[PDB]
Amino acid sequence: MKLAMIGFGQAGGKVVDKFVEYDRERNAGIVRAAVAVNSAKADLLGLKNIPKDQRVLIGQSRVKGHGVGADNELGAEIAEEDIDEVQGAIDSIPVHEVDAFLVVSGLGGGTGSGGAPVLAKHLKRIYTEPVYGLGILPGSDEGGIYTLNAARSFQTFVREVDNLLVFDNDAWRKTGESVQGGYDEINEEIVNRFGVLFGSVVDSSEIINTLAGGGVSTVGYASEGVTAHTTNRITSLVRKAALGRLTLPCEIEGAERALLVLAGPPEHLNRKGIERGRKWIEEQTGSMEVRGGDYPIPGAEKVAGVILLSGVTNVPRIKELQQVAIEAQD
Ligand SMILES: Nc1nc2c(ncn2[C@@H]2O[C@H](COP(=O)(O)OP(=O)(O)O)[C@@H](O)[C@H]2O)c(=O)[nH]1
């Protein structure tokens, strides 16, 4: 699937940057365009893979290149005031050549938290391709203000995209490590999962149709190196992905639609594993629709299974954020 990726804020920027590197290393053809938007000048300079002409500094009149800290209200205001700066950069993207936009951002801060939903709304207003969000939730160790920002940002972001894919840092914390060291490993985990998803063969239509019901999505993932053997290995990965740690933890029962993706060398893929996998996923989810296919990749030394679950509900983490936002209103 061909994406226009826009990273918003420091986290969104680093994730999109890594996505570009991943896509390039594997010749995956995923990141057709990459743009980074920030109010902190130093953050944009630190990027490695996003073209300098696609790094947009906004809010100069308000924060003079110094960021908005964790003031997401100000983040939303600068995104609204300076949306034409962002559009300036987007105008260089060959939009006719993309299947969808993806707006990537941490929700706990200020620039991305406030600006990502503003951008998503702007994009849906002028383009007709789907606009998805990838929202990254904060660690519970960061502090109450970051949780509150995320709660408020989530409420708005989910309403402005066609679907909000979620990755929760709190479920993926790396304990013994430095903050930045933790983010480097987390960003690898993020890109390996969504990179496999966006990479009979699964086409973009199947992804778009899986996401079309809107709301929140979560991704399961398992991988391993290296006819019954093939089938059983596949069904095992499917189980490991469904029961393993999700990008956003939740009960998978009640998901609206599911998509199974198997990626690997053709000789270690077959139809039977995928068909059994789809039935098993339906048993575990009760999903309305369960699609499944593969990404044949010659020369690959790993097989990876990804399950995309769209329209998940009764998610404790989401119910927490809603409660957090509601209390702060009152
Ligand atoms: N996965 C990931 N999350 C990050 C990273 N950096 C920051 N975060 C998370 O993103 C939130 C916003 O931080 P940041 O993007 O720097 O703030 P912003 O630039 O004001 O939007 C933080 O509260 C963290 O939860 C990163 O490199 N990777």
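Residue numbering for chain A follows Swiss-Prot; the residues present correspond to positions 1-199, 212-238, 264-367, in that order.
Even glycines carry a Cβ here, placed using N, Cα and C.
The GTP binding site annotation in Swiss-Prot covers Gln10, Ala11, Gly12, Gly13, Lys14, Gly110, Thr111, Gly112, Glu142, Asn169, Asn187 and is backed by experimental evidence. Listed in sequence order, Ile6, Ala36, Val37, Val103, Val104, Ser105, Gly106, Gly112, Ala116, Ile136 are the same-chain residues six or more apart from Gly12 (GTP binding site) with CB atoms under 8 A from its CB.
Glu218 (mutagenesis position) has a Cβ environment of 18 other Cβ atoms inside 10 Å. Swiss-Prot documents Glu218 to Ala as a published mutagenesis change and attaches the note Reduces motility. Does not form rods. No division defect.
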Which of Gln10, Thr111, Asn187, all binding-site residues, has a Cβ with the fewest other Cβ atoms inside 10 Å: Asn187
Cα-Cα distance in Å between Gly199 and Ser212, where 12 residues go unmodelled: 14
Longest CA-CA distance among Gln10, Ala11, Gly12, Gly13, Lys14, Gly110, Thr111, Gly112, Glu142, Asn169, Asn187, per record bound to GTP, angstrom: 19
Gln10 (GTP binding site) to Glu218 (mutagenesis position) - Cα separation in whole Å: 31
Cα-Cα distance linking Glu218 (mutagenesis position) and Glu142 (GTP binding site), given in Å to the nearest integer: 37
